[PDB]
Amino acid sequence: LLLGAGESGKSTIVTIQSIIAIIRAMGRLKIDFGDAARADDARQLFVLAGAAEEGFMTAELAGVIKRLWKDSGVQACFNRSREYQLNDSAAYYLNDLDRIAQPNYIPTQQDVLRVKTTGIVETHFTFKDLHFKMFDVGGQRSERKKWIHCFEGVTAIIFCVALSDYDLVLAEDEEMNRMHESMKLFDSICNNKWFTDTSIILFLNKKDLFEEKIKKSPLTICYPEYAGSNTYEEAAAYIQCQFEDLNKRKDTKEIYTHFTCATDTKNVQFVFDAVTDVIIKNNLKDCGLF
Amino acid sequence: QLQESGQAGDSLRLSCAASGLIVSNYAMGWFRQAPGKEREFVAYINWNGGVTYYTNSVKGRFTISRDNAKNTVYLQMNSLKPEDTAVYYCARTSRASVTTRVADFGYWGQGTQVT
Amino acid sequence: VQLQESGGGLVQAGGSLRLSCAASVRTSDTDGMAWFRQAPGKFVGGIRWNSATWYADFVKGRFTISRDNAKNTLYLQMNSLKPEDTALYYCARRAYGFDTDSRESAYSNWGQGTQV
Amino acid sequence: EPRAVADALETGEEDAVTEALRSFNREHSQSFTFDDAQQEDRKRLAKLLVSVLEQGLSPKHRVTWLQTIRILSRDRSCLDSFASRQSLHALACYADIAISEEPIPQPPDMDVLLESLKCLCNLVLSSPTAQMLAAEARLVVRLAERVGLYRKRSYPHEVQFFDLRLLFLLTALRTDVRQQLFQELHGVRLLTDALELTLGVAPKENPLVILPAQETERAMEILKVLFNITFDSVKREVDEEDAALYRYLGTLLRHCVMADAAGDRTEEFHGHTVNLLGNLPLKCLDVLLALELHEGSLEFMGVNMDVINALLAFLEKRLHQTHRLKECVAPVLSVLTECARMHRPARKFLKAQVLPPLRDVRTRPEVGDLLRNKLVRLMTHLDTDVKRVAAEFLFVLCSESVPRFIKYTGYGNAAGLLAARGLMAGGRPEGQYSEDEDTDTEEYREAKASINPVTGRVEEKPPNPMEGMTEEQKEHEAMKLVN
Amino acid sequence: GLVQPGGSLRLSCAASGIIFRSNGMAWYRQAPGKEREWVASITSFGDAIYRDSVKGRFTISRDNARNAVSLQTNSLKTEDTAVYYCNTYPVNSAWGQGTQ
Amino acid sequence: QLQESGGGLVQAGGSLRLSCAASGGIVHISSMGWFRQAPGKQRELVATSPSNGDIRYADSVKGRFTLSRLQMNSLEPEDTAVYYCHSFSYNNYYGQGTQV
């Protein structure tokens, strides 16, 4: 089966409010590109947030929220906000909200009033074996299905994560980094007396976002102990050896480590994207100074 | 640590083996070595007897089998000629290619010489 | 947030060096780090919300002001023949930032110490 | 003094200037010239030499003055004064490589020509201004004229090697002139006739060809040029006549790959040949099989396989380079996949060679010194663009069948679960590619209880169900659902 | 020239200007118009590449230390009666005269 | 490993006798010079006297020097730089020195 996060696309294996965070994203984007009295807006966005407003928005500050969106530079910052995982239908939510600021308002397309969740399978796939397959991302297995019917002896467990997100913090008012918390609960996963010898297949999704977010240096708060170079290979070997050696069973277990490209099925990323570039580089620097 | 036993054009058996307490599940290899001349590769037999190889003057009369279970090779020296008087090291490469003429692998045996 | 400064240069009207105002844990994203008029009587760091790291308003100094978010510290250079590199090194940690507004406000705290 | 050369040029007595430049030429012709007194007190000398390069210099002392030009071009901090528009004009005009002065020159001897060639490659290696100005000035049409004018011109190795090296530098730096030479001049055609002239040394052609060092390094540099120009968006770009030209290059590479370079250039020769062999049209690839029966030939399934066995030997020889893999091991593996996948004797031959060494049935699927074990250990390497290559290789050599793949690979789920969408549905189907359901030995006995992702050791007996369930033991969902 | 279907002749007209050693000769064919297609070519030694519709029927010969370039196609249908041409492969010089 | 011993007197208007000795043992040095590294620019060639005939002083000033087969004479208050000897057969055998 496959445990893991909700941020690596698990289907590959097969009244709504609270999106005002671009002000924290653009402030963390190293370019001051405001368009109005922005301190009168986002603080107004923190004027009465946190509880139930007069609707999902309210016509007082829905005006200034649409004014914040009226900055097209804020839309440029949102379009550049790869390191700011907001809601993927934020433009859809904004187009609903600008038509929703007037009263007697209801949208009817993203959710049905009476949703997409990964959920359960417990399927048989019958591929010349038995091959149980299961997922645990929901907290729905907290009623009387506590890891059903003593189903252990799991032939493989899966702990996938993406590594290019630690500077963005889930738990509020802290900077407890995401990879730091992932290697926190991996210690509760591995040393446990359930899955003692079986394969801890440790996926590592999203290679390219790491490859282009290593320009953010790896010594800010993520690994304040030590840091190698800024190249992908040494940092990847560093995090791999770290996460592998965190397992207290170093030799009796047989940890399987992998790496992958996220969504590129096309053959242009097989030899044509980077391999020919490296061969060109070495054929160039294999010569000169005559 | 290999070893194997040994007037007209005659048929002669040469049942080389792994009987020198030898692990040989890789591809084996035969070698002539005449007095004064260096080592001469003649026979390449892969496991399961699939591919075969001879040099340009041994192919038609010196066929060679392989009982790959017992890791033994049975050589049928048919129609003996004046190019018989070479010592013969059974050998076994450790590569994955039909590699000729280079002595890139040990286990060179003790070597037998036909009379 | 409740932080003190030090640093400065040499007392010869030629002391060109660094100054160190080291913060507590971080400066908030709806905040910043700045300073006041930079004398104990008769404003070096024109840092701002994100990137408008401006210069001195009433002094027009050559102060190579810099902060270190990776080190939670403002490392400023009150250099280049500073006769306005006096004692009361006010560095102000902020709670809001618009335009490097170094005019005795825009500060969650007012640091205290010396310089040179 | 060589410092005083710049002051002796000011008076400009001809014997003093020429003799001081001559002795300075034979002294400082080496790489990495003067260290202190040149960035302040030879840039003046560089300025005056650029100024005298501007006028056409006298018919004598040309080798000396252009050798001084080359020597000052060896340093880093004089390219800013030696890499201007009119300086490049003068150096091309003495180089006879610009189309601005093509019907002009009285027939030049090759010495000053190759000297100017050396100055040109020295500048174009390390001036991006010269990159811009070469893409501006379009030297490559006269360079193509020079490389096409070889079967009638007796131009030796030095001039030949050096101007196609200049071509290699310009095609390494400027992709606009890359595609310009690709479409606009049929550079693959001109490079194929250049390759025919390099191979035409006739090195006992009926046995294996043996190219000597000079023409060997020419073929190596023109193969660098060919790999420089051959890659760009060619992956499914098929034409009949262009495929015929690609097929001529393919059969020429077929005759070339089983060779041996002089000295010690054979490994890099083989690597550059297979680099050129890599990115071709895959439908045009299977001509590698197109080899006749012969004496001394590894005949398998009735067909020749000698070049495939030779490149497999090259793969095993190349795999040991652990410092730089993705240059050295990727293109042979990809071309071996594509030639294996388009031919049933190829697939059957490599599927009979590298896979069916089974391991000793106990130990783990990654320990062992066999080539299969090497590829298994390579598949988990942190380079994605070799791990996908080896995964595709073992999949397409495993006859496109997942239960065959898991029957010798434990991490193959993590390999092919993303290659196809999980691979546990209809995709990479049951083999019409011969493929019968009977691969066998005395194995699979332990695989009657095939605990598959590990090698299958039956020692899984800690139960630990001490009391009930989940009691501080599997109530870890309370920190999980946020994740 | 109006050949009865089933055989042909060794064509063998010599080129004009260069030597037939390490200069790969070839053959082109052309229906009576612009439409002209390459037939076959031979490398530095006797390695002859072919099109699909010339497989088995057509033999090409560079024939080194012999003068011409001989071509023995056999078992011809009525779908070859067109004009052919002969020149070097890696450089296409001025053409010859033509085949009736 | 070739190194030096370049000190430096932190006071205006005086002499500077510095040293740059041979430790690395590599042949073909033959010319020991200087550099002036002011705190706001590139390092500046001053005592370029290669022991190859006649010495050559500072291009800017005439603070008089010598070479040790050094002694910088009559400094000024403002012409301040991070001083280094400079021998070379590789390129940059600077060594380490001080400033005033």
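Swiss-Prot numbering applies to chain D: residues 2-484, in that order.
So how was this one determined? The header says electron microscopy, 3.9 Å.
Every residue, even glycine, has its Cβ placed from backbone N, Cα and C.
According to its DSSP assignment, D:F163 (mutagenesis position) is helical. Here Swiss-Prot describes D:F163 to A as a published mutagenesis experiment; the accompanying note says: Does not affect ability to fold GNAQ.
Here Swiss-Prot notes a mutagenesis experiment, D:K225 to A, with the remark: Does not affect ability to fold GNAQ. Annotation for D:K225 (mutagenesis position): spatial neighbours D:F169, D:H273, criterion Cβ-Cβ under 8 Å with sequence separation of six or more.
In the three-state DSSP assignment, the secondary structure recorded for D:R389 (mutagenesis position) is helix. Spatially close to D:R389 (mutagenesis position) yet at least six residues away along the chain are D:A420, judged by Cβ distances under 8 angstroms. According to Swiss-Prot, the mutagenesis experiment D:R389 to A carries this note: Does not greatly affect ability to fold GNAQ.
While the structure shown retains the original residue, Swiss-Prot records the mutagenesis experiment D:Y412 to A with this note: Does not affect ability to promote guanine exchange of G-alpha proteins. Taken residue by residue with DSSP, D:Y412 (mutagenesis position) is part of neither helix nor strand, so it is coil.
For the mutagenesis of D:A415 to W, Swiss-Prot gives this note: Strongly reduced ability to promote guanine exchange of G-alpha proteins. The structure shown keeps the original residue. Close to D:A415 (mutagenesis position) in the fold, though at least 6 residues off in sequence, lies no residue with a CB less than 8 Å from its CB.
The annotation that Swiss-Prot gives for the mutagenesis experiment D:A416 to W reads: Does not greatly affect ability to fold GNAQ. Taking a C-beta cut-off of under 8 Å and a sequence gap of six or more, D:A416 (mutagenesis position) has these contacts in its own chain: D:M380, D:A392, D:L395, D:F396, D:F406, D:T410.
Every protein chain considered, the tally of other Cβ atoms within 10 Å of the Cβ of D:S435 (mutagenesis position) stands at 11. Swiss-Prot documents D:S435 to D as a published mutagenesis change and attaches the note Mimics phosphorylation; partial ability to fold G-alpha proteins.
Long-range Cβ contacts of D:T440 (mutagenesis position) within its own chain (separation 6+, distance under 8 Å): D:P357, D:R405. In the three-state DSSP scheme, D:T440 (mutagenesis position) falls into the coil class. Here Swiss-Prot notes a mutagenesis experiment, D:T440 to A, with the remark: Decreased ability to fold G-alpha proteins.
As a published mutagenesis entry, D:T440 to D appears in Swiss-Prot alongside the note: Mimics phosphorylation; partial ability to fold G-alpha proteins.
Neighbour density for D:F163 (mutagenesis position): within 10 A of its CB lie 20 other CB atoms from the protein chains shown. Between the CA atoms of D:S435 (mutagenesis position) and D:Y412 (mutagenesis position) there is a gap of 26 Å. Here D:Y412 (mutagenesis position) comes close to D:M380, D:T381, D:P454: these same-chain residues lie at least six apart in sequence, with C-beta atoms under 8 angstroms from its C-beta.
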